[PDB]
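A short worksheet on the structure shown next.
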Amino acid sequence: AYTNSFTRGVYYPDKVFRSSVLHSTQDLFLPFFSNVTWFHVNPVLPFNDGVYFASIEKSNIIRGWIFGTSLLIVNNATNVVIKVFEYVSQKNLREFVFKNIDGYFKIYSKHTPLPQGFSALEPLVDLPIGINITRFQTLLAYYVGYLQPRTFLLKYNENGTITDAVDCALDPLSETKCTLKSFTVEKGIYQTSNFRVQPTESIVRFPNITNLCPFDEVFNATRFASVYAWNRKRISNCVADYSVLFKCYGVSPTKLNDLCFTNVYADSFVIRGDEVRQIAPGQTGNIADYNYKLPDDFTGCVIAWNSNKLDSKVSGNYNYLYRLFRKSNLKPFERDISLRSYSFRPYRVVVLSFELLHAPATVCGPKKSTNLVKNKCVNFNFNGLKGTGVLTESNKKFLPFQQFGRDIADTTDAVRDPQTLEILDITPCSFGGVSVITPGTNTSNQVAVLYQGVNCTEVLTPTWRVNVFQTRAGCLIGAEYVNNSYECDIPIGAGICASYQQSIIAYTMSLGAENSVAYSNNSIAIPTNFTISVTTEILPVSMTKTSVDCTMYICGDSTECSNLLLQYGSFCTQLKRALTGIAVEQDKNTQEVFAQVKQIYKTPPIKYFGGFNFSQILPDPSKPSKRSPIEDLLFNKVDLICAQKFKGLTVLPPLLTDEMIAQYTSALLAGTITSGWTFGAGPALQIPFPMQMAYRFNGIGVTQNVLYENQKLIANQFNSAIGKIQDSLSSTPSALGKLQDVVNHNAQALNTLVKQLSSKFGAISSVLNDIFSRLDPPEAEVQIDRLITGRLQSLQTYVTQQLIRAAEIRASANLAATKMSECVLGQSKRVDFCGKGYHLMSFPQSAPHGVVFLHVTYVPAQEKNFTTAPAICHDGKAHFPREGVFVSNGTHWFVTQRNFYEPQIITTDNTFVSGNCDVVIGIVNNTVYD
Amino acid sequence: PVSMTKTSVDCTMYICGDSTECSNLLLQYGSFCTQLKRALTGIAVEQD
Ligand SMILES: *[C@@H]1O[C@H](CO)[C@@H](O)[C@H](O)[C@H]1NC(C)=O
Ligand SMILES: *[C@@H]1O[C@H](CO)[C@@H](O)[C@H](O)[C@H]1NC(C)=O
Ligand SMILES: *[C@@H]1O[C@H](CO)[C@@H](O)[C@H](O)[C@H]1NC(C)=O
Ligand SMILES: *[C@@H]1O[C@H](CO)[C@@H](O)[C@H](O)[C@H]1NC(C)=O
Ligand SMILES: *[C@@H]1O[C@H](CO)[C@@H](O)[C@H](O)[C@H]1NC(C)=O
Ligand SMILES: *[C@@H]1O[C@H](CO)[C@@H](O)[C@H](O)[C@H]1NC(C)=O
Ligand SMILES: *[C@@H]1O[C@H](CO)[C@@H](O)[C@H](O)[C@H]1NC(C)=O
């Protein structure tokens, strides 16, 4: 019988209290939705890595368990009895988790008065036992599941209770949740992991020679050569079994059976005891200078054993001579047989040298050999060259002295088979990135998966599996390709986007609606109306000013680390200097954006401006902050601090307060409302607002009367647009994404810096006191230096990224200052610099870390077709319009301004004469009234 | 110039490249590869 484990089996991984957080734990868990064995009410079940044991009964039928390949637990009303050591202490679902880790036996449990719910198991007992549990059996409907190494994302409420968990490896959505460290996923595409084709078989290819090497002749020879004339023997074409046989250089003896050698030579002699220390690289002495000198870069093994009952003589042996005088010290592996005696009375040394650097293998250890598997991802081993990949028949042309082929990275990419002598390419097994496309968990749990840079024929590391489509970006699984084209929702790549239609669809993105302009050589479209448009532009100006405490981040009130940290010195001095430069740059950015005017202009008491209503951008006196309603909305629209501060990371306040920035903004607004563009170029010259509007209409080539004749309509359009600004900002949550992105970048950088303190950087632990109170001080300094270099590197990376982000923010602030000068303090002719349309004016509003420009532009509307001519022929003279264009109803001919239909009688006062009617192409006969 | 090549790096494959022992050792160096992946993803998005 089998059942679903649902989301049961979660226990508390430690004794730590965590409050209202999400924590990631690697531990032995019961995988979600596992297949759990079911029993009704006693087989002997295995104990693989720990056990989840649940039961649903109302009669206490189950009583205990016996653990062993011994340990016994019985739950009796008197006490629960544990016996191996001894210990004594103490329908409804009862769940237990049994683990045997690090010599300790741990039991977690819970009781609930399988169900489709979540309930964590609190720890029950920990016992020092020490036995090797391999099987277990219950003692008396119970369910059994098995633990596996897994990463879980557990959520702790404010009470420290685990209320939910995510099994990261269960499915793509869970992997995305674990990647984002949240239970909620916004719509988008997320790089989650890498897929890698896993090897199927392990192949071994060693030479077929099965003869054993003549080691015994070297070692068991009755007499050994004298050290001055040491013997050298070549080992070739044999199996070297080192178990028959010890200081090894460049290799470990316990691994010597697993490697292939090429130039192996045994050098044998007999020496006098202590000079054993002189058979070594670099060593000096009589033997190491005049008899036997090893290379500085010597790899191989020196094996020496005392031969007392082999060579000792009661009279003094004279068979072993040595060179006691010489001109100059020998070169490595150089012999001189051109001399004293030891006179041994009541040590044989052999030096094995070999080359492990590629080359054909002449001597190989005993490893057996298997078949040669091709076209499949396998773990291969060619003469000691281990690896994983696909082996294919080659078109390369090797040479007899060549055994391996190498690529740019000095990586072996082609190999000659030791037996068949064929050449094989080695490619790595197929792999790539994996992206998850989600419409958002608030919408659906449905996902699509993109395997990047890989076609669908080879689509494993993610261990989950998942409406198959091929794109230049890779293989898309879980999305249906539709022939319709929509605006891009989730970008996939190469023109392919994804969207949530009930289902996930992939499509070719559209660039917009096709449009054809009715072009002809004599037709012109002229607007007859206009719309006053007010658009919003949001610009970051400054970032958070950050300061870092050197020792508090690196050491954290540890004195040995603090004393060790002064061996670098200039590092964090320059780090603090860079951060201080960034902070003063932030204050400079704010100053250059908002302090353009030196007078603080006040808005007049009476707030009549010819029908224009500025109440939503002017300061609101009732509110204590004196902010405008739109500024109020902006500032509402955008314990961790203390925790970061306790690690040396603090935030400095900006020099200008939000109130002072609001004062600057209100001064700019009052200046522009009461004096137009004059206060930017000199003394503020007052002018009625309708007259300033007429000036700005003249700026964009529209005559003044157009605004005076449409004053009420223009004011109403402006008021309506300003009122819609509030709704557009408030309804849209993504409106202020730039400033929030600045805030989130700062927060993410700080969080990364904080979480790098748990990084060990390859040391025993990430805690200094553990290293200092559990290790020799000579090695404690080494490991603490490892940690210190890691943390200093983290700080330097943080500062470098802060400098790059500060440069980007400085560019943004320079652009904002330019827009303040050119869009707020004047009227700009630069296309699209101050909003879409013909710029009229702009109003600044302060925002938490930036500025918001409200651009008021003139957009032509209600265009009409007319027939046009370059010139009008009259009295043999060509007339060209002075400040307009010639248009026609169809019968009569007028002249009009270009951006607003205002037909006028063609007179000699709105045209000018140039030449006859013989050169201009398209000239039209008509009357020019005088 | 308007954009540059969008690059992605498989941190483990570059550093270790089929060596599982190297991967286990590399898992002890923290979120280095996570930071690099985030930075490169930001660059790639900025190109588009
Ligand atoms: C993937 O394999 C299919 C089938 O052989 C092939 O048509 C396709 O071109 C391959 N992908 C690429 C990128 O070449
Ligand atoms: C002017 O446009 C018309 C229609 O678009 C075309 O037939 C005519 O050839 C054009 N004029 C000249 C000189 O080509
Ligand atoms: C211009 O458009 C406005 C709406 O913005 C409308 O009330 C007005 O009647 C229009 N005028 C003309 C001449 O079409
Ligand atoms: C200006 O607009 C606000 C908001 O729409 C409104 O409450 C106020 O009465 C208006 N003032 C005038 C003078 O129309
Ligand atoms: C101008 O004429 C073209 C072709 O006759 C037509 O497609 C277009 O809609 C006209 N424009 C207006 C504003 O009516
Ligand atoms: C031509 O313009 C005059 C305006 O003075 C008037 O007859 C009419 O608006 C136009 N004719 C036609 C057919 O539209
Ligand atoms: C315009 O007038 C001139 C001379 O008066 C004549 O030659 C020409 O043909 C006229 N244009 C048209 C389109 O009739």
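We number each residue from 1, going along the chain as drawn.
The way this entry was determined, per its header, is electron microscopy, 2.5 Å.
Backbone N, Cα and C define each Cβ position, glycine as well.
Recorded in Swiss-Prot as a natural variant, A:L245 to I (Swiss-Prot position 368) carries the remark: In strain: Omicron/XBB.1.5, Omicron/EG.5.1. A:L321 to R (Swiss-Prot position 452) appears in Swiss-Prot as a known natural variant, with the remark: In strain: Delta/B.1.617.2, Epsilon/B.1.427/B.1.429, Kappa/B.1.617.1, Lambda/C.37, 19B/501Y, Omicron/BA.4, Omicron/BA.5, Omicron/BQ.1.1; Contributes to cellular immunity evasion and increases infectivity. In Swiss-Prot, a published mutagenesis experiment is listed as A:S499 to A (Swiss-Prot position 673), annotated No effect on O-glycosylation by host GALNT1. Variant annotation in Swiss-Prot: A:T818 to I (Swiss-Prot position 1027), described as In strain: Gamma/P.1; the structure shown retains the original residue. Swiss-Prot gives this note for the natural variant A:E883 to K (Swiss-Prot position 1092): In strain: Theta/P.3.
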For A:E883 (variant position): DSSP state (helix, strand, coil): coil
Including all protein chains shown, what's the count of other C-beta atoms within 10 A of the C-beta of A:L245 (variant position)? 15
Same chain, |i - j| six or more, Cβ under 8 Å of A:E883 (variant position); the result in sequence order is A:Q897, A:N910
By CA distance, which of the recorded positions (A:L321, A:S499, A:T818) lies nearest to A:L245 (variant position)? A:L321
With neighbours defined as other CB atoms within 10 A, the best-packed of the recorded positions A:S499, A:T818 is A:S499
What is the number of other Cβ atoms found within 10 Å of the Cβ of A:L321 (variant position)? 15
Could you tell me which three-state DSSP class A:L245 (variant position) falls into? coil
Fill in the CA-CA distance, A:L321 (variant position) to A:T818 (variant position), as an integer in Å. 93
Whole-number Å value for how far A:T818 (variant position) lies from A:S499 (mutagenesis position) (Cα to Cα): 39
